[PDB]
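To start, the structure itself, in structure tokens.
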Amino acid sequence: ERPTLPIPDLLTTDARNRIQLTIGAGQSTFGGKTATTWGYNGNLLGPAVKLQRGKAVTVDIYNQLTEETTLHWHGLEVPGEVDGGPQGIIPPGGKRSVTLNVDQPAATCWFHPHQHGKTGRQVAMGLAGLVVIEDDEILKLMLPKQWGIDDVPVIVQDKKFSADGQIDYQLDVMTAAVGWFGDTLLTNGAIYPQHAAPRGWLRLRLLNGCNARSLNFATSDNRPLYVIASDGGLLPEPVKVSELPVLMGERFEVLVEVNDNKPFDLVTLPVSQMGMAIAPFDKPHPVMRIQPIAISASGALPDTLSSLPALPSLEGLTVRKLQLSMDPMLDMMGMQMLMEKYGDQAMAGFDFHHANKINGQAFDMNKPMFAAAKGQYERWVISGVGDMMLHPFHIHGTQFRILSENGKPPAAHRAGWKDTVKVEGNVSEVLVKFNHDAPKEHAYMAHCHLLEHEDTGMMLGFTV
Ligand SMILES: [Cu+2]
Ligand SMILES: [Cu+2]
């Protein structure tokens, strides 16, 4: 389709090693209809902050909203002081600065709000940005690297809009149970955009930034995707796939071939997740149109990308159980509202504000559930046995290794560095290590990244 894919600005440090982000309301147009939206350095979404491993930057964050917000760097291994969870309040009109010393490998991470009880609304209203972490190793690989030509961020999100055009967000009994999801699919903000890519290798940095909707990327003509990276960065070698399931807040980088003059789309396939299979997501849905052009691209697909550390021996490692639950009365009413609204289509494949839980407790921001060890591998066992909802479980402060994802060894493209693991009626195990500290006043969060679950209790705080 006609409008070109918007390309987030690649924001680097200035002469004082500073970067400025302004958080503001603005306006966007979706299918001819204007809507109030929120953005970083803009009306909608945000820039791609570019960082170099081992080099420090100060970020000056200005809240130009009229409500409180927080700024979290999802995927970044930083102290709890700069991590920007629910306790990282930036008052409206106020300025807060954080020093980040990046000490992890090349990876596409991202940033987004983490306001207590309202994170779902603030992301839905428009707030997300990328983080391009670079190191010495990755630049040696000669991957596609022309930002916005053959190296393009692709941030995919759904939205629901009112008859008047305004984003129609609500945290109610239905969305607390099944999540906020919509009928309009957005790609860097645009409805079904087009991208001119040169012949050879196209590098796509995929981010699922939907609140609650899982995706599954493929191509319309079924040309393969070569996955080169996960949440925490480079896989050891490429993993070649026909389709790519992505959970809320997960990133993958893929190279895809642009070989003839023939256009093709990037698409998302229907998922079996409650609520998410209603038309138009009952069939393959286009994400963006790739349009070959002949201009110069020398990007490469290496045989060998990186070498990752080995999984540690499990013996002696501390084990932490995290039992995710939902009040069954939220479950019921939730699925009933869903049934009322949409009907049988919804199934293709009491304060509800504290109804979602971990270890029998809705998130309390004052009482960290535990102190985790520093610089020592632990094994966390996260169970969703007891309900049928999807829970992409996420841990701040870390890139971990999945030992077991929902009852099975992880797929090859998911066995490298991840910050999210799937939990859905089964149990997952991960090998977590924290290299930085987080006091109780600025605790790390562990939580479901189905944002409406997070906002109604499915989060805990922990210290290091
Ligand atoms: Cu995070
Ligand atoms: Cu959940």
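In chain A, numbers come from Swiss-Prot; the residues present are 30-378, 402-516, in order.
According to its header, this structure was worked out by X-ray crystallography, 2.0 Å.
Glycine residues also receive a Cβ, built from the backbone N, Cα and C atoms like all the rest.
As given in Swiss-Prot:
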| type | residues | note |
| --- | --- | --- |
| BINDING | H103, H141, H501 | Cu cation 2 binding site |
| BINDING | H143, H448, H499 | Cu cation 3 binding site |
| MUTAGEN | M355 to L | Almost loss of oxidase activity with 2,6-DMP as substrate. Loss of the copper tolerance phenotype |
| MUTAGEN | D360 to A | Strong decrease in oxidase activity with 2,6-DMP as substrate. Loss of the copper tolerance phenotype |
| DOMAIN | 402-516 | domain 'Plastocyanin-like 3' |
| MUTAGEN | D439 to A | Decrease in oxidase activity with 2,6-DMP as substrate |
| MUTAGEN | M441 to L | Strong decrease in oxidase activity with 2,6-DMP as substrate. Affects copper incorporation into the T1 copper site |
| BINDING | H443, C500, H505 | Cu cation 4 binding site |
| MUTAGEN | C500 to S | Loss of cuprous oxidase activity |
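Cβ neighbour count for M441 (mutagenesis position): 26 (other Cβ atoms within 10 Å of its Cβ, all protein chains included). Looking only at Cα atoms, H448 (Cu cation 3 binding site) sits nearest to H103 among the recorded positions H103, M355, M441, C500. Distance between Cα atoms for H103 (Cu cation 2 binding site) and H143 (Cu cation 3 binding site): 10 Å, as a whole number. Between the alpha carbons (Cα) of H141 (Cu cation 2 binding site) and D360 (mutagenesis position) lies a span of roughly 28 Å. Each residue in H101, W139, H143, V152, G238, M277, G278, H446 lies on the same chain as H103, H141, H501 and has a C-beta within 8 Å of the C-beta centroid of that Cu cation 2 site, without being one of the site residues. For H501 (Cu cation 2 binding site), the number of other Cβ atoms no farther than 10 Å from its own Cβ, over all displayed protein chains, is 25. By the rule that a residue counts when its Cβ sits under 6 Å from some atom of ligand 2, the recorded positions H143, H443, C500, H505 yield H443, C500, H505. In sequence order, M355 are the recorded positions from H143, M355, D360 with a C-alpha within 10 Å of the C-alpha of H505 (Cu cation 4 binding site). Only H443, from the recorded positions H143, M355, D360, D439, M441, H443, place their Cα within 10 Å of the Cα belonging to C500 (mutagenesis position). When the recorded positions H143, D439, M441, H443, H499, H501 are screened for a C-alpha within 10 angstroms of the C-alpha of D360 (mutagenesis position), the residues that qualify, in sequence order, are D439, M441. The recorded positions near ligand 1, defined by a Cβ under 6 Å from one of its atoms, do not include any of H143, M441, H443, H499, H501, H505. Using Cα positions, the member of the binding-site residues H143, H443, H499 nearest to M355 (mutagenesis position) is identified as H443.
Compared over the mutagenesis positions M355, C500, the count of CB atoms lying within 10 A of a residue's CB peaks at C500. Within the same chain, residues at least 6 positions away in sequence whose Cβ sits under 8 Å from that of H143 (Cu cation 3 binding site) are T99, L100, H101, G113, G114, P115, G117, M497.
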